[PDB]
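Trainee: Here you go, one structure.
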Amino acid sequence: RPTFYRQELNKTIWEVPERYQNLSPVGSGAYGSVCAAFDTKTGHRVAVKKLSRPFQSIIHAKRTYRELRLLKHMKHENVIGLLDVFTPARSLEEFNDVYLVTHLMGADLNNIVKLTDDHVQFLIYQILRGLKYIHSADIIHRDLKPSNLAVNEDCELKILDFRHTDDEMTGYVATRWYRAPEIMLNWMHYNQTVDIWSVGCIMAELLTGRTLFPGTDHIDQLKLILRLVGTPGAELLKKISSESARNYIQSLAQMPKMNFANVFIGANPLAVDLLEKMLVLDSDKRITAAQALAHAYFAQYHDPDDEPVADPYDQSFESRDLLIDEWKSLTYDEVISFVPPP
Ligand SMILES: Cc1ccc(OCC(=O)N2CC[NH+](C)CC2)cc1
Ligand SMILES: Cc1ccc(OCC(=O)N2CC[NH+](C)CC2)cc1
Ligand SMILES: [Cl-]
Ligand SMILES: [Cl-]
Ligand SMILES: [Cl-]
Ligand SMILES: [Cl-]
């Protein structure tokens, strides 16, 4: 066990191993607080997050366990990984606080977004390489958007930030602009094809410099989507499971899918083709991450021997009913069993 030292930064007590020096606040919120630091053991600049109220309810305790399980599993060049996890507690009985450590990330895609076609190829390639890995473990990201994609000075990219309130999704908000239409109004339960819809929205924005579907509310956004990709046809309508969805969509005048070469004027024809394959209304028919990596748009970067899959991820805990102290003990076990990367 390392020696810990204490300090107060912006009215919060931080107790961390001596290896972490020069802590300085970088943000806070309902989730907790985050500090940048220098890790003297690895020489990396790091982000240290202290969770707030990690075991305040059953929902909160299960969410703390879920985050730690997901971060401990991720081991891929284009996905955030866990450098360390610690608690100052010496026993389960005095266990209360959890701290998570990752590489300190600089810019996100929001800040970067002059993007040439070569830049778009490399950025979207890396997103899809990371998504092939995530999806191979049967993990769904569910919230892909530019602020959740970190990028360094050499255009290298990592996916991060794997529930949002109803108020957070209301109105003219980027928190909703990248969501697939089948989940935006809860017509359907999540499945991994929703992440490919988000990639299409992000890729379009990198090519044009503009949000693809900047709706002022859920209904406005659906109308923007259906104008581009068309109203549902006979084949898809037959498959729609929600009755209130069926009835509302049938109230809209029918519209054909637009010509994407006239929407994305001047773009690489291979980029237009890939966008037509991601932005399909019927989610069954969307291209997958593994299929997209082999599309000719990525000819300069595709290497089928260097696009790895993930170890299996057991999420049977998601359907388990446990008490707060049982979720807390499971979390404690995962803290003390952590093994750092080489
Ligand atoms: C060391 C570390 C580990 C995991 C982290 O997760 C990001 C996070 O907590 N949030 C980012 C997105 N905000 C909406 C809420 C806060 C952050 C730092
Ligand atoms: C056959 C082909 C290959 C790559 C392409 O990328 C777009 C491009 O190079 N442009 C530069 C000139 N701008 C006016 C529009 C964007 C476009 C066509
Ligand atoms: Cl130490
Ligand atoms: Cl990382
Ligand atoms: Cl503690
Ligand atoms: Cl597992």
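Numbering of chain A is taken from Swiss-Prot, so the residues present carry the numbers 5-117, 121-169, 173-352, in order.
Header lists the method as X-ray crystallography, 1.5 Å.
Every residue gets a Cβ built from N, Cα and C, even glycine.
Pasting the feature list from Swiss-Prot:
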- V30, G31, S32, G33, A34, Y35, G36, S37, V38, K53: ATP binding site (BINDING)
- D168: active site, proton acceptor (ACT_SITE)
- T180 to A: Phosphorylation blocked (MUTAGEN)
- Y182 to F: Phosphorylation blocked (MUTAGEN)
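Can you tell me where each of these features sits in the structure?
Mentor: In the three-state DSSP reading, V30 (ATP binding site) counts as strand. Within the same chain, residues at least 6 positions away in sequence whose Cβ sits under 8 Å from that of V30 (ATP binding site) are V38, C39, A40, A51.
Packing around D168 (active site, proton acceptor) is summarised by its Cβ count: 13 other Cβ atoms lie within 10 angstroms of its Cβ, all protein chains included.
DSSP classifies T180 (mutagenesis position) as coil under the three-state reduction.
Within 10 Å of the C-beta of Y182 (mutagenesis position) we count 12 further C-beta atoms, all protein chains included.
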Trainee: Which of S32, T180 has the fewest nearby Cβ atoms, counting only those within 10 Å, among these recorded positions?
Mentor: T180
Trainee: Three-state secondary structure of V38 (ATP binding site) from DSSP?
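Mentor: In three-state terms, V38 (ATP binding site) counts as strand.
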Trainee: Around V38 (ATP binding site), how many other C-beta atoms are within 10 angstroms of its C-beta?
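Mentor: Neighbour count, Cβ to Cβ under the 10 Å cut-off: 17.
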Trainee: Please state how far apart, in Å and to a whole number, the two most distant Cα atoms are among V30, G31, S32, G33, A34, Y35, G36, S37, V38, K53, the recorded ATP-binding residues.
Mentor: 14
Trainee: So the entry has no coordinates for 3 residues flanked by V117 and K121. How far apart are their C-alpha atoms in Å?
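Mentor: Roughly 8 Å, rounded to a whole number, separates the two Cα atoms.
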